[PDB]
Every structure is written in C-alpha cells, then in structure tokens.
Amino acid sequence: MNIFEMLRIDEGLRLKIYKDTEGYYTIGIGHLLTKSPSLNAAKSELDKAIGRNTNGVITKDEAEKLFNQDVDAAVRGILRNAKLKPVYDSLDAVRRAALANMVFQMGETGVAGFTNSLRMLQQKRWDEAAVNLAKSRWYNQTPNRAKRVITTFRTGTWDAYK
Ligand SMILES: [Cl-]
Ligand SMILES: [Cl-]
C-alpha cells in the first residue's frame with residue numbers, strides 16, 4: 001500500500017466531469033477543477049489542465065497524469081508549509097501518507113487549521129489525536145473516509161485500507 005493506492009481508494013476514478021461531495025466540478029482521481037457553479041468554467045479549466053479540447057472527457061492516462069501532479073503538489077505543499085512541515089517530519093511513513101491524504105482532500109490551508117490535532121500528532125498522542133480529529137466538519141461530512149484516515153493515524157498501519 002502507498003499514498004497513490006490509498007488516495008485511489010478514497011477518491012475513485014471518473015473519466016467524465018462529475019461533482020464532488022461538496023458539489024464542485026471534478027475529474028479523474030479527485031482533481032478539483034473549479035468551485036464555480038459553471039460547467040463551462042469547469043470545461044475550460046479541464047482543457048487548460050490537459051492541453052487539449054476534451055469536451056469534458058479524459059482518458060485513463062490523462063487522469064493518472066493529473067493524479068501524479070496533484071500528489072506531488074500535495075506533499076511539496078506540506079514541506080513548504082511552516083505549520084505542517086514539522087508535523088510531517090516527525091511522523092513515520094504510514095502516518096505521513098495519512099497527513100498527505102488530508103492535504104490532498106482539503107488543502108494545506110484547511111489542514112493547517114487542525115492546530116490542536118497537529119500538536120497531538122507531533123507529540124505522538126495517537127488516541128488523543130484521533131478523538132480530536134473526529135470533532136470536525138470533515139469527519140461529519142465524509143465519515144467513512146475520515147474514519148479510514150483517522151485509524152491510520154491511530155495505528156500506524158494500513159489496516160483500514162485492507
Ligand atoms: Cl492543473
Ligand atoms: Cl465518506
């Protein structure tokens with residue numbers, strides 16, 4: 001198991017523009033296109049992202065390319081974030097993947113806001129962090145996914161994905 005497979009499980013794969021859990025236009029493996037309510041706007045961002053006239057549809061290869069880019073950007077963003085980097089550096093490899101999963105879903109800004117949980121993770125207070133992570137909009141909106149990521153931080157294994 002690894003960050004790629006983990007996210008591929010959590011995000012799924014769709015070759016046509018679709019709307020995410022929040023109602024935003026998305027494509028591939030969780031690649032957010034825009035928050036704009038306009039499908040046209042989405043179509044435009046997609047073509048810009050792919051480099052061609054897609055007409056709202058992409059191939060598997062194309063989706064995978066966006067995916068590789070987004071994972072890289074996600075991790076690199078953590079390293080560039082002063083509040084996240086320390087946390088991430090303190091963690092073991094499995095747990096790093098958990099943090100990166102959160103960043104991928106909610107943005108660096110959103111995760112940096114989990115101040116108290118970050119502190120607990122940094123202190124390796126696993127059970128405590130898990131409880132605090134659950135007190136959030138994130139957990140209430142996407143509970144199954146949130147549970148998977150939380151268990152990963154709690155146990156340090158890939159069990160929830162197994
Ligand atoms: Cl892009
Ligand atoms: Cl969910």
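Note that the numbers count up from 1, one per residue, in the order the chain is shown.
So this one's X-ray crystallography, 1.7 Å, going by the header.
Keep in mind that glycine also has a Cβ here, set from the backbone N, Cα and C atoms.
Under the three-state DSSP scheme, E11 (mutagenesis position) falls in the helix class. For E11 (mutagenesis position), the same-chain residues 6+ apart in sequence whose C-beta sits under 8 angstroms from its C-beta are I29, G30. One entry in Swiss-Prot concerns the mutagenesis experiment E11 to Q. Its note says: Complete loss of activity.
What Swiss-Prot notes for the published mutagenesis of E11 to N is this: Loss of 84% of enzymatic activity.
Among the features that Swiss-Prot reports, active site, proton donor/acceptor is placed at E11 (among others), with the record citing experimental evidence.
The local packing around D20 (mutagenesis position), expressed as other Cβ atoms within 10 Å of its Cβ over all shown chains, amounts to 16. According to Swiss-Prot, the mutagenesis experiment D20 to A, N, S or T carries this note: Complete loss of enzymatic activity.
Listed in Swiss-Prot is the mutagenesis experiment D20 to C, annotated as follows: Nearly no effet on specific enzymatic activity.
The active site, proton donor/acceptor feature in Swiss-Prot is assigned to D20 (among others); the stated evidence is experimental evidence.
In sequence order, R14, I17, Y18, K19, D20, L32, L33 make up the list of same-chain residues 6 or more apart from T26 (mutagenesis position) whose Cβ falls under 8 Å from its Cβ. Among the sequence features in Swiss-Prot, the mutagenesis site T26 to H is noted as follows: Facilitates transglycosylation more effectively than hydrolysis; covalently bound substrate.
Other C-beta atoms found within 10 angstroms of the C-beta of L32 (substrate binding site) number 18, with every protein chain shown included. In the three-state DSSP scheme, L32 (substrate binding site) is classed as strand. Residues or ranges marked as substrate binding site by Swiss-Prot: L32, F104, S117, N132.
Non-local contacts of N132 (mutagenesis position) by the CB criterion (under 8 A, 6+ apart in sequence, same chain) comprise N116, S117, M120. Annotation note: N132 (mutagenesis position) sits in a helical segment as assigned by DSSP. Here the residue is the original one, but Swiss-Prot notes a mutagenesis experiment at this spot, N132 to I: 5-fold decrease in enzymatic activity.
Looking at Swiss-Prot, you'll find the mutagenesis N132 to M or F noted as follows: 2-fold decrease in enzymatic activity.
Under the DSSP three-state reduction, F104 (substrate binding site) is assigned to helix.
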